[PDB]
Each structure stands twice: as structure tokens, then as C-alpha cells.
Amino acid sequence: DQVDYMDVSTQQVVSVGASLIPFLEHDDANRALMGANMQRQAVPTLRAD
Amino acid sequence: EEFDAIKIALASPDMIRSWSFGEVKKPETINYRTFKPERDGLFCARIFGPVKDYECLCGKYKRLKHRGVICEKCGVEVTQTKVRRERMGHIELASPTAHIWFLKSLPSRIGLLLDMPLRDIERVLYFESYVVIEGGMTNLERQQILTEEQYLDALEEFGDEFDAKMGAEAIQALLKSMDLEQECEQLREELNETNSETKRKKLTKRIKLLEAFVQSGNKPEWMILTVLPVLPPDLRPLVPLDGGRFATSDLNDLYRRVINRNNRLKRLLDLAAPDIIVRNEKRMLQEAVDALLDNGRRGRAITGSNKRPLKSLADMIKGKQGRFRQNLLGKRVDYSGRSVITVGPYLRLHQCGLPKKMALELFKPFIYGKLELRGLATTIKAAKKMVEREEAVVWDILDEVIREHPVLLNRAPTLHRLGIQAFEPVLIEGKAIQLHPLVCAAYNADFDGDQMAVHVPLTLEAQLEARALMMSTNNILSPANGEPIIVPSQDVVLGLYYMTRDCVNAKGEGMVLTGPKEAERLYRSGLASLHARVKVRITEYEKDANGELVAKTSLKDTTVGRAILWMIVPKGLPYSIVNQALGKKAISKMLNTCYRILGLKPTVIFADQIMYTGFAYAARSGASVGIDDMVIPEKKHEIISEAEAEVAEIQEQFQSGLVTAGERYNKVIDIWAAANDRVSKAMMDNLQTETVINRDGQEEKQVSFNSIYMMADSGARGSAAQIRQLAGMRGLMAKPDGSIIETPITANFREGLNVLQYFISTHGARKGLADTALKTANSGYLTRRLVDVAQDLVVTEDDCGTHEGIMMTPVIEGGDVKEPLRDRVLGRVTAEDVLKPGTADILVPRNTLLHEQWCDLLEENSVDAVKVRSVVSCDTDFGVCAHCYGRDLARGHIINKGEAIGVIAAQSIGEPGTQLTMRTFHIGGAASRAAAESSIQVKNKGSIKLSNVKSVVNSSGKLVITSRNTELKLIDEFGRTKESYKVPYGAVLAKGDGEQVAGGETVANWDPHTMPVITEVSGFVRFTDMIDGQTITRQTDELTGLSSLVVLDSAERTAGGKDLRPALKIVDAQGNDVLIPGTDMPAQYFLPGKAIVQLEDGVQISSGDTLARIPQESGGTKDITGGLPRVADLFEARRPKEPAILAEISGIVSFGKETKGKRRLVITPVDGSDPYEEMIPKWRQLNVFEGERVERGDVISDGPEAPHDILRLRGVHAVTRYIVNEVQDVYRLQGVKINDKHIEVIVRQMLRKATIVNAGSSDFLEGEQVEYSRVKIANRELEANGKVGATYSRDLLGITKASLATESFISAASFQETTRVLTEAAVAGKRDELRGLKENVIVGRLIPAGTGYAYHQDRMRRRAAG
RNA sequence: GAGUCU
Ligand SMILES: [Mg+2]
Ligand SMILES: [Mg+2]
Ligand SMILES: [Zn+2]
Ligand SMILES: [Zn+2]
């Protein structure tokens, strides 16, 4: 009865970069940071897989 | 070109014109259409020279046909265009302008010399007020300022009777009129009567200047410039951008402002304009000259177009982007490249993969040289095209040049010398550098995209220097610590680990093999596991008393895999070395053993073979990482629910108001931190001994072959700490503050963190990565400070003939001995003849190396402490002797003459600071302190031996300690210290001093999160200066009403009770004071800030009761970041905020008079009847109880020691040991290995200078601090020839000051403070004779150390002979 | 100014 509100989605504390990391829940924050940063550096290939 | 030294002085107006080759009288540059030098412009050809080589402007005289011809038409000398960067110019300023560096650079120089305030001088410069230059009748005083109104007074009354003027002219005439000889005498003779501190300091500095001003040949006139020199054009170039746009230096823009205002001033003087107009122009001239020289110093810097300020001359000299730090103590280099590095696990340790096309561009001149020799190319242009076409013949010749021609490989950051290593190049197919895995530790190079720089040693000397010094195979041990840096990691450790370790039966258990080769036969044949227990015949060679190896054959019970590894093992090592299951720590000992037994060659081949087999058997193993490999204990949810209930209990007691906020904070962290230990011990117990296997007998168990376990147990990568986060519990996370978050993460990475657990984890993630970016530079700045002080120091002499050294007791600290005597004393000349216990036969000679052999004999006889020759005690003036330093830790043998120790020392200290700032920061997620030291448990039986302890017995019947620095020893049967602890203040001892204890006994017990104040007398409690609201506060509860009192400090205190000290006074039943047994001290314990008190006024107490409880909140996890500032402060020799007081002279104490609480000590020694008096603060409870035989350097106030007080009272060896122990304790907390000798090196540089007390027989006389080396060279001739002996005192210096105190001003201006160094050197007329390394690095000469050592001393005999 | 190795 004391509850007033609730988080809308499971994803809301995270960014767009970090939302695309699978199993982010099991990654240390420190490596997750670089992963989302390097995901941005990923050159697109000849065949989009 | 070659020369002896460089000298600095002020430029005379006359001297400025000598450098000039014409006056620039116009601010014009170039004609916009016909782009040429303008008529007497800033880029004039008539003044600075022609734009093309040997070509006048008009073009009448071309080429060398006209050699030294000055064209009559345009007026231009037919010379090289080289002359345009070399010839300078000048500007005849119509009016004098002050030189900002001899005005603003404090001390003011012009003001310090005039004894006239800078404010007063500036008023004269900007024409606010007149200054009297020479008041004819002394009605008007000299150097007295007159306002514009006050000038008008004297003008009507006196007129010519006084000469007061205004502007730079007035300060220059003021500097002209002053006599240096007459004023200097007067200052000497009138210092006699007063003699204070700051008068005698400033009046003596004025004498030093006046005398040095005379001896320098400088005039005070020249502080003000009448002539302004111009920089040569090519040094401030107007060149064309490819497009039509041009570009120019910011100096051209500042020169133009100066010339415009100077030419206009000449015009307004020509026009005899009113003075109001003329003054504005003279202010603007001062502003433009001051902006030219140093832009941002006098006022707001003049900005150009970009909004940024114009870069001045001073700016191209001063600091980081100045010539010194960027284009002179460091350079861009020919025959260099780089690329992304990648493994070469096939390579040998002396090799590296160098790409084809890289090596082709690198070695171009050597190919053109071979192509002409073999007769393939006629000329170089022809050879260039052969190489550009990449002909088949060229690859063969390239291949020829590179054989036996080494290449240097470098990584950023270059923290220590091993950051550069030489290899033999191997040409490879791809574009990526291949690096040898074993040298990866020195570079700190991982292959996740590191890049490395390539350099070609061109000259033969450089080929030999590369191969003899900097080759990878010569550089195995660390110069910081005598241990190998070349040590297998990762796959290699895991592979030898998998090989050696055994397993129950397995395939083919208890078999019997002919040799190590039949073991490889059964494994490759597929009949035995590497883990089968087997008897094998192995023949070990062990080395005899002489050089010869003795062969011994024996049946050995080992696994198949262990037999196979013996094949790698060279002959000379026992088989005992490969009989255990090998981890990283053991494999490092194998190469260290092998290095000391066999030599360099065997180790290099052994190290390689270990690498090869380690990788290959790691690959065989197929070791892997699955989610099931991360075993969680079944009892995790059990541990957490118990530990949750314990923490809920303190928070429920907090809501009641029983336990406070700070108490709960420390108390809750202890419960969670022991719960993390509980889950982790459960995890490692259900992980390590989890394999329960059936043998051919029935059933037993062994260590688990869980893949992750093997990886952390072998030490290949990860540790038990990391496995907690994986399988166990993540633990307490750190706040970005450093203080620990009260809610820890219960979960692990296998189970997954939830939304909040992640959010909490990110606090610690960001703060770690933050220190990797920011705090690295405080650490790297230490490296730099350390290097600049030790730079110049080199091994000069073989043996100094000094008898002295530092006594090294073993670091036995905190139960387990932290550093043996053996480790601390190894590779060091025995100072004194140090024999065995029974003093009836010498064991070790005085001037002799400590080899591992002699160090083992020290343990046999149990040598306790050993006096050892140190760098600090060396009596070499020039540098250090080889003996005092000892063994080169990197080489394992006596240090060579010529080796640069200063730099090696700085680097070893600096590097681990710097690299550890990046290490457990990227890798750090969590916090892991465990500072809950409740109770000492003694482990061996012993007699209890306390020292520096004064306890008092309490009502309970317990020995309570009332001394701060109490130590607890553990004395064995014969009577020697095994274990050592710190027993703190207000601690309860189980057994007092001398009593026997058993092993595993709590010998001491106390409360960690509180520092009690305990009494020494019994009776009642009195409240003194404890007024409510001013000094203390109060808070109460309900029905009955329990109130606690909380003492406010100066932060939470009003101005009313500032000079009131709050203290709990002891009294008896009557109401009178209670004397502390055997002393005239009425009992009074001073309570400090934040001190919580539960006993209120009028409460009966016994001796040993706790009066007040001072909070002890320190929940920061101490990483490199929290301890490094301590290191910096120690090396910089800072007194703390509260230095502990020490006795200056040995003798009988008598306490004296008092100043409203503040104590005096009129101590009158037995021999020295003359007294020494010193004031003491009120609140300092003293350790000494007066009237007692106190010696030099006895702790009177408890508290931290100034290193200054240590050196002053207890000599050099005392202060050296304070610095080494205090600094080294900080690196020992982090597990960093730095030999004591490296700290000793820098401490020697700190103990460089010395103040001369008694008069000499030169010109030291009194107060003048000079270097130690110099005063001793005088004392050598004085002790023999005679005359007045010079009494002395050695002084301590911080790094940053000792670096600036060096006589080489080029060393000083290259370190920091460039603006100040140059001006103080210019005024003294100092001459730098280029002594140290910095100086010769600057001039681009051979280092006067290392390989050039030989060469520099050969020039020095040419100088002596005639 | 946006990055890469520490
Ligand atoms: Mg790494
Ligand atoms: Mg890397
Ligand atoms: Zn001409
Ligand atoms: Zn010496």
C-alpha cells in the first residue's frame, strides 16, 4: 500500500549503446563500458550478417 | 664548434647592437604583389640576408662567382640563406623600457636591489607619481614617491634643489646613481647591532646580490632596456600556405606593435606635443615591449585574431611546449616507424618479426650502399628506382643488410629502461610487428592493439651498444629488484602446470620407465596420462665444490609429464625442481635458480624451451571456460540469510537509538566483509577439493581439475579475488569517494546482477577508470621529479675507502617476517668485519660482495643484523663508488664504472607508482579492506617482550596500556625476535611483560572502531572548560534520561570557546586533584574533537576506566592512489602539521616556567652547562616526566617525526632509515618490490647541500649554504696545510628544491621554473660547465656516463695536461 | 575538438 510508482521497463537505466549488449547482467560494468564503446567502432562488412 | 662551457649575463645596450646587422625601422613585411623583403622591414634582405642561396634581391649578383659581394643597388650581401636564421637586428627605443623578467619575476631584482617596493616602481613606470632620484638638500628623501600634487610643492619651493623624475627614465637614472660598493659596506656594518632572523636573511641576500652583481660584470642600468634586439626572420617565418594564403609567427605581430609605437613616439617627440600625449605613448611602449618579451605576466595578455593570446618570446623558452622539454630534452627521429604488434611464439628470445616494407624503408641507405658494392646500381638515383620498383634482387640484398644488424623496439609509456629492447630482426610477410612473449612483461604489452616504435641503430657503436647492453637476452633481471622480469605467463604457466600436476591412477599408474624419453613414448603412444604416478629412472647432475658437474642416477616417483619436462631442464639443476606441480611462482624460481647456477646462455635457452613446451602442452590440454565451470556453493543463500539477519539487528537497534550512525556503519561493514569471506571460503572449499575419484583401491579425493580453478591456482590469469565475483559473492563496492557503500552486492556474474546491483557497481567502475585517466599524472610527475634530482649521479670510483654504512635489521612486521635479512643485505659490501655469534673468529671480510652463497651462511649462523655499505655513506665527492652501491640488480654481478645509477634509481621508484595507477583500476570493480584488527594471537610459544610500553593495572585485573607506540616481540628459546606486532593504546593484555604464553593464545585484545582515552589515577571526574554550546553539545532520551556529551573542535566551535581546551579533570572524594604517581601533574586528560563522552560530571572512576571514546572512521581501501601522496611528501621532506618534539642535546632535564598553559623546558646538560630553551604547546601530553637522563633525539611528544629533526639530531644513517622504511612500507602494502639502495640513491641527492656555521678560510664564512662535496674538498687542504677550520651542518632538501639547487642552470631551467632560473643565473653571471647528463643531452653531445664515460674523462686529461 | 595503448 506504501508503493507509489514503478519502473516502466527493465531497460530504462541503460543507454542505446548498452541495450544492444546481450547478457549485460553478467558483465562487469568496466568491460561493458568498453564493449558498448567498441560496438560503435564496428565497421560494417561487405555482407550484412 | 667544440667548447668548454656556456655563460649567461645581462645584454648591454652596446652588446645588443653587436648582434644586430641593421636596425628594423619599419613594421612592413613584404610587398603584396612582388613578394619581397621590404625596405628596412621585419623581413629585410638588406639586414638579415637573401631569400635564395647567393642571390641579391634585384638579382644583379648570382651564384658563387660573386662570393663576398654586397650589392650596391638593393644593398644585399650575396651569401647563403642560412644567414637569415642567424643574423639578428635591433630597435633604438626613443625612451627606456623596463625588462619584465627583471621586474615581475619575484624577487623583483630591480626592486630587491633598490630596496624599493615593486608597487612603488610600477607607479613610476605608468606615470602615476614621481620618484626622487637624488634630492640635493636631504629635505627630499631618496626613493621617496611624490604625488603629482606633491611634485608641484617642491617645484615652486626648491626647483633645481631636487631631481625627481617619472617613467622608466627615472628608475634607470635611479639604478645608475646607486653605488654597489658604498651601500654594500653600510649593510654589513649596520647588521651588527640588530641581528634578528628576517633582517639578517634579507640584508644578507642583498649583500650576496650586491657582491655577485659586481663580480658578474653586470650593471643595474641594464635591468632597463634602451635597445631592443630582434629575432632573425627564419626563426619567425612568413611562409606561404599551399593555396595563396600565408602564415606568420605571433612574434611578427608583437614586433609590429613595438615598432609602430616606437616610431610614433619619435614623431610625437619631434612634434613637441604636450606630456599627456607623450605619457600615453610611453605607457603603450612599455606595454608592447612587456607583451613581446613575456605576454601574460604584467597584465592581461594581448590577444590576436583567434581570441587566444599572442605567443611571446618567453613562451617559446618556458615550460612543456618550450624548446627545452619538447625540442631538446627529446626529439623526432629519422630511421623510425611503428605498427600494431602481434605474437611471435615461434621466435627465439633474441628476435622480433619486422615487416618487409617497414624494414625496406628503414634501411634505405644501407641498401643503396650494398647495391653499389655488388655493382648493380651506378648512382644513388639509379639505386633509388631499383628499390622503389621492389626488384627481386633488392629483397636478397635487404636480407643481407639485416642479418646480425639489430633493431630497437620501444612502447609507450617508457617508465623504466626495459621499455626499450634490442632484437635481431626477422623479415615477415604481413604488416604487423611480431613480439616475443617473454619480453611482454617488461613492455607491459598485451596484443589487444598495442603499437611499438622501431629505431635503427645506424653506427657500428650503436649496433654494438644494441647487442651488448640493450639486447633482450642481456636484459633478464629487473634493475628494480634482483628477480627475472623474463617470466612465463598465461598459456605457458597453465601448460607446465597441467603437465606436472598428478591425478589418481589415470592411464598406466605405478609403471616403471627407463627414462624421460620412454615417458614421452607412452604419452604420445597413448598409454599413460601426463598425470599418472609412475617410477622413472632419471639422471640428475649436481654441481661439485669445484666447477665440475657430478652425475647421479636414481629412481624417482613422479608423473609421466614431470619426466617429460626434465628434458627441457638443463644439466646442473636437481630433479627436485620439476618434481612438484609447477605454478607461475615456482617457474620464476626455476630461471632465477638457473641464472645463479649455470649462467646467461643456459637460462636464455631454458627460458625459451619452457615457453615452447608450456604453450604446446597448454594447447594439448584443451582447457576451456564454460558456465558450469563457475561452481557456486550450495550453502550461499544460507550464509546470506544469516548475515542479513545480523545486519537487520544493528539497524533495528539504531532505530531504537542504542547504536549510533558511525558505529553501525563500521559494524555493518565488518559483518558483510566476514560474510564475503565465508561464502568465498565455502566456494574455494567446494571447488578445490571437490573432485572425489575412485582409485583402483576404493575411493579418495584430490584437488579439482575444474578449468577455472586450474587457471587461478597455477596463477596463469585471475586469482581467488576474481573467482568471488564469478561464482561466490561480488562483495562491498567502493563509493567514488573511497568510503564503502553500506549495501554490498550479494550476487555474482554467473547468477547475474539485477538493475540496482549494476547501478551500484557502476559507482566503483567509473571511479577506477577515472584514476586510470587522471591520477596517473600525479604518479608520472613523481617519476619526473625523481629523475631530475638523481640524473647526474654516476659510478665514478671503484672504492671510496669509507668505513661507514647503515645497519640493516630484518623487516619482521606483523606475525610473518615480511622481508628477511638475506633479501635486504644481498649484493652489498659488508661495511664492518661481521663474524658469527661467538666473537673469536671473523666470518666475513670487510670489503666483500654478498653472493647467495655467503647469504645462506648468514642464515646458518643466524646473523641477526648486519652493517652494510650504503650509497648515502659514500665519501666520493664526484659520484658514488662501485662498492657502496654493490651489485647491479639487473645483471646479478658487481656494478661497472660509468653506469648511470641516479636515473635507474628514479625509474624503479617511479614506474610501479605509475603503472599500478592504471592496473587495479581498469581491473578493479570492488572494494576489499579488512581493517578489523581486534586482537593479536601469538602463534609460536614465547616470553612476552614489550618495548616502549608504559601500562597501568585496572579494577578488572587487566594490564591496560597507556602508551601509543607499544610493540610486541615473540622471544624463542635462545633469545631472538621471531614475530612482531603493533599493540595500540588502551588495549587489554592477556599477560604482562616477561610472562610465558602458549601458541594460539590471544595475548592482547581491544576495540578497533574507537580510540579510548584511559586514566592513570582513580577518584571522581571533573568537567573543566566544558561549557554547553561553546565547546560541547548534549542530547537526551526518555523516562529516566541518559545524556551523552560530544566535544566540538575548531570546525563546529564558536569564537567564544576557541582558547578554551576541553578536558576531564580527575579529583578525589574531598574535591581536590589527584597527583599522577611520582610527578607534579594534577590529573587532566585533554579530549580532542568529535570525542563522545557517556560519563557525565561527578562520577566515581578507577584507574584504567575509559573517560571518552574518539571515533576512528577510516573505511577507504588504500590503493596506490591513497599512499602515493605520502611517498611524494617524504621525498619532498615536508614537516607534518604536528611534528613530535625531540631532545637536541644529551643531559639532565629540568622543567621550567609556563605561558598560560604553554610549557617551557630549560634543559641544562651535564657537560654543556649553557642551556637550551624551547616552547611547548599546552595540549601535548608529554612522554618524558622530566628530571631524567635524556639523550639526543628522544621522543618527548608522541607523534610524527620531521625528517629534518632526524637528520639534525641523529645524523644521516637515522634519516636515511626513516625515509627508506616509511616509503618502502607504502610500496610493501601494494606488493611492489624496490631495493632499499634505489631510495638510498635519491636520499643521497636530498642530502646534497650543507650550511656553514663557523668561519672558513675561503669565502663560505657564515650562513651561505654550499654543497657537501665542495666544503670537503676545501677541508682536505685545510686539515693538512692549516688555517681556520670550517665547521658545518649537513641540511636536508626536497626533490624539487635539490634539483633547482644544482649549479648547472641548464639542468634547472630544463626541470621547472624556467623564467626564474634564467634571470637569477643572468644576474649572477653564472657559467654552466656542462657536468651532468641533461646538459650534454641538450647540446647533442656524448653522455658523460655509460659508454661515453671513457671518452669524457679522456677529454678531461687533455684539459689538465697544459 | 573525436579517438587508440597503457
Ligand atoms: Mg595486459
Ligand atoms: Mg593493450
Ligand atoms: Zn641587388
Ligand atoms: Zn663509497
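The numbers used for chain B are those of Swiss-Prot, and the residues that appear cover 15-1376, in sequence.
Header entry for method reads X-ray crystallography, 3.8 Å.
Just so you know, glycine gets a Cβ as well, placed from its N, Cα and C.
Counting only residues at least six positions away in the same chain, the Cβ atoms of B:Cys70, B:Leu71, B:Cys72, B:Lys74, B:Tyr75, B:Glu91, B:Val92 sit under 8 Å from the Cβ of B:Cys85 (Zn(2+) 1 binding site). Per Swiss-Prot, Zn(2+) 1 binding site is recorded for B:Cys70, B:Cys72, B:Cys85, B:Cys88.
Marked as Mg(2+) binding site by Swiss-Prot: B:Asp460, B:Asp462, B:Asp464. Counting every protein chain shown, 10 other Cβ atoms lie within 10 Å of the Cβ of B:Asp460 (Mg(2+) binding site).
What Swiss-Prot lists as Zn(2+) 2 binding site is B:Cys814, B:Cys888, B:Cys895, B:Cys898, and the listing cites experimental evidence. Around the Cβ of B:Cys814 (Zn(2+) 2 binding site), 20 further Cβ atoms fall within 10 Å across all displayed protein chains. DSSP classifies B:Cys814 (Zn(2+) 2 binding site) as coil under the three-state reduction.
Here the residue is the original one, but Swiss-Prot notes a mutagenesis experiment at this spot, B:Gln504 to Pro: Resistant to antibiotics salinamide A and B. According to DSSP, B:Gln504 (mutagenesis position) is assigned to coil rather than to any helix or strand.
The DSSP secondary structure for B:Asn690 (mutagenesis position) is helix. Within the same chain, residues at least 6 positions away in sequence whose Cβ sits under 8 Å from that of B:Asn690 (mutagenesis position) are B:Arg738, B:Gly742, B:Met743, B:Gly745, B:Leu746, B:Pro758. According to Swiss-Prot, the mutagenesis experiment B:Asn690 to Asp carries the following note: Resistant to antibiotics salinamide A and B.
Proximity of B:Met697 (mutagenesis position) to non-local residues of its own chain (separation of 6 or more, Cβ distance below 8 Å) is seen for B:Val645, B:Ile646, B:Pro647, B:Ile737, B:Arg738, B:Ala741, B:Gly742, given in sequence order. According to Swiss-Prot, the experimentally introduced change B:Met697 to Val is described as follows: Resistant to antibiotics salinamide A and B.
Checked against B:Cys88 (Zn(2+) 1 binding site), the binding-site residues B:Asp460, B:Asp464, B:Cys814 differ in C-alpha distance, with B:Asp464 being the nearest. The shortest Cα-Cα distance between B:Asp460 (Mg(2+) binding site) and any of the recorded positions B:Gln504, B:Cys814, B:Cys888, B:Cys898 is the one to B:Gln504.
Annotated Mg(2+) site B:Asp460, B:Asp462, B:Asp464; additional same-chain residues within 8 Å of its Cβ mean position, judged by their own Cβ, are B:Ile355, B:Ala459, B:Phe461, B:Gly463.
Looking only at other Cβ atoms within 10 Å, the busiest spot among the binding-site residues B:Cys72, B:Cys895, B:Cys898 turns out to be B:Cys898. Checked against ligand 4, the binding-site residues B:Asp460, B:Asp462, B:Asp464 give no residue with a Cβ under 6 Å from it. In the three-state DSSP reading, B:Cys895 (Zn(2+) 2 binding site) counts as strand. For ligand 3, the recorded positions lying close by, meaning a CB under 6 A from one of its atoms, are B:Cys85; the full candidate list was B:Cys85, B:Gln504, B:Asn690, B:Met697, B:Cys898. Listed binding-site residues: B:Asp462, B:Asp464; maximum Cβ neighbour count within 10 Å falls on B:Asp464. In the vicinity of ligand 1, defined as a Cβ distance under 6 Å, the following of the binding-site residues B:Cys70, B:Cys88, B:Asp460 are placed: B:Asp460.
The binding-site residues near ligand 2, defined by a Cβ under 6 Å from one of its atoms, are B:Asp460, B:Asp462, B:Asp464, chosen from B:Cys72, B:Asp460, B:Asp462, B:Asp464, B:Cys814, B:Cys888. For the pair B:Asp462 (Mg(2+) binding site) and B:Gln504 (mutagenesis position), the C-alpha distance works out to 15 angstrom. Over all protein chains present, the Cβ of B:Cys70 (Zn(2+) 1 binding site) has 24 other Cβ atoms lying within 10 Å.
In this structure, B:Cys85 (Zn(2+) 1 binding site) belongs to neither helix nor strand by DSSP; it is coil. For the recorded Zn(2+) 1 site, residues B:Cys70, B:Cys72, B:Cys85, B:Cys88 set the reference point as the centre of their Cβ atoms, and the other residues of that chain within 8 Å of it by Cβ are B:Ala59, B:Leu71, B:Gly73, B:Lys74, B:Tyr75, B:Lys87, B:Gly89, B:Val90.
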